[PDB]
Amino acid sequence: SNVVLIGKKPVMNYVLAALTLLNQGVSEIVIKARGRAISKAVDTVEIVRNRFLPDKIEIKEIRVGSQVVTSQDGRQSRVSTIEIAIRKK
Amino acid sequence: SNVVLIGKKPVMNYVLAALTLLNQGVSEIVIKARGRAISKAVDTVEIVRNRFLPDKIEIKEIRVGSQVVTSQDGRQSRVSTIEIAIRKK
Amino acid sequence: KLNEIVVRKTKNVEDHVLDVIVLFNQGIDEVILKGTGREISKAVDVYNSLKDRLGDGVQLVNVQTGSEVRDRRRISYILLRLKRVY
Amino acid sequence: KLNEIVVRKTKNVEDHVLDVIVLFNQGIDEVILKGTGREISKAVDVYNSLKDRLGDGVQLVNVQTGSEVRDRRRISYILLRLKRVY
């Protein structure tokens, strides 16, 4: 897998996960998040491209979306989504 | 990590990946897909819940989404997404 | 049905979107999109395009996946029930 | 010239959405939503809520993420460029 899914942990955990994939020879990874985690997804990418790999990574694409979540009871909520694909240069 | 991301492989590869997580004791897994892979995502859940684990699976949530993809070069497209969270009943 | 729309491989997404808009223009309030097999993704695309167009003017009332059987072969399906919203 | 709305902690998502509708109704036909730090998700939520209210009346024409440095701290941002259509 080339995906880093952002959860509840500190941002640096995800930065490390990203750096680890890249260091293993994966040249493109995708940082994915939903809801409040979107801020941390953007932040993960920014830490990677400013502090750790400045001038060695670029953003290939940003996917901004929304989902309708339907549970077993039939009730719904809406949740924002982001996915950021980054690649070595 | 509890996620099975659907790609271009035969549907059974994803069925087996899902079965593996479930057999390892993972409570809930999420089958995810984008674009044309959405059909195989649904199909994967259907095969798990009918062929391999009849009477044993419930669908907890279906998330139906859509995202605007903006590329580094300015191209944009719109892509559908699905996520199907399943659990042992 | 007059109200179930079976999504078809040989029609593109916008073809189906326009089929639904014409029904809404005639006073139809609710439709169910059904896709089977490889048309599952298309059924979702059609819902999403109708939602991109109408926004809060349309709502996904319910979504269900399942399996049916034809000639002893199990086939997957998705159902998306759509409503207006005034 | 080009109008930027900073998405702030001190107003909820719905009130920011409605602020953008006001701008649109006064002939602004493009806005850039900006969020920084934890308000990045809030900015995306505003965009999505607007998209639900307006449907094909609004389009996300560009998105950019980046960093600023304020008081020697690097802080992430997102910019969402929305264009009113019709």
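In order, the residues displayed for chain B correspond to 9-97 in Swiss-Prot numbering, which applies throughout.
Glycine residues also receive a Cβ, built from the backbone N, Cα and C atoms like all the rest.
What Swiss-Prot lists as RNA binding site is B:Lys16, B:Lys17, B:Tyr22, B:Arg42, B:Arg44, and the listing cites similarity to another entry. For the recorded site, B:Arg42 (RNA binding site), the DSSP three-state label reads strand.
B:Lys16 (mutagenesis position) falls outside any helix or strand according to DSSP and counts as coil. For B:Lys16 (mutagenesis position), the count of additional Cβ atoms within 10 Å of its Cβ stands at 8 [all protein chains shown]. Under its mutagenesis annotations, Swiss-Prot gives B:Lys16 to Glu the following note: Decreases DNA binding affinity. Unable to repress transcription. Abolishes acetylation.
Here the residue is the original one, while Swiss-Prot reports the published mutagenesis B:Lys16 to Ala with the comment Decreases DNA binding affinity.
When Cβ atoms from all protein chains are considered, those within 10 Å of B:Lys17 (mutagenesis position) total 10, not counting its own. Quoted from Swiss-Prot, the note attached to the mutagenesis of B:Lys17 to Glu states: Decreases DNA binding affinity. No significant effect on acetylation.
For the mutagenesis experiment B:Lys17 to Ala, the note given by Swiss-Prot reads: Decreases DNA binding affinity. Unable to repress transcription.
Here the Cβ of B:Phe60 (mutagenesis position) has 14 other Cβ atoms within 10 Å, regardless of which shown protein chain they belong to. B:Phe60 to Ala appears in Swiss-Prot as a published mutagenesis result, with the remark: Decreases DNA binding affinity and cooperative side-by-side binding between homodimers.
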Using a Cβ cut-off of under 8 Å to chain D, which of the recorded positions B:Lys17, B:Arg42, B:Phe60 qualify?
none
CA-CA, which of the mutagenesis positions B:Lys16, B:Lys17, B:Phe60 lies nearest B:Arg42 (RNA binding site)?
B:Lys16
Nearest to B:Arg44 (RNA binding site) by Cα, among B:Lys16, B:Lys17, B:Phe60 (mutagenesis positions)?
B:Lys16
Would you work out the biggest C-alpha to C-alpha distance among B:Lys16, B:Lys17, B:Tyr22, B:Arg42, B:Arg44, the residues that bind RNA according to the record, and give it in angstrom as a whole number?
15
Interface-adjacent recorded positions, chosen from B:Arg42, B:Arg44, B:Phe60 when a CB lies under 8 A of chain C:
B:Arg44
Select one residue from B:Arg42, B:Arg44: among these binding-site residues, choose the one with the most other Cβ atoms within 10 Å of its Cβ.
B:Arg42
Length of the line joining the Cα atoms of B:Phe60 (mutagenesis position) and B:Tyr22 (RNA binding site), in Å:
13
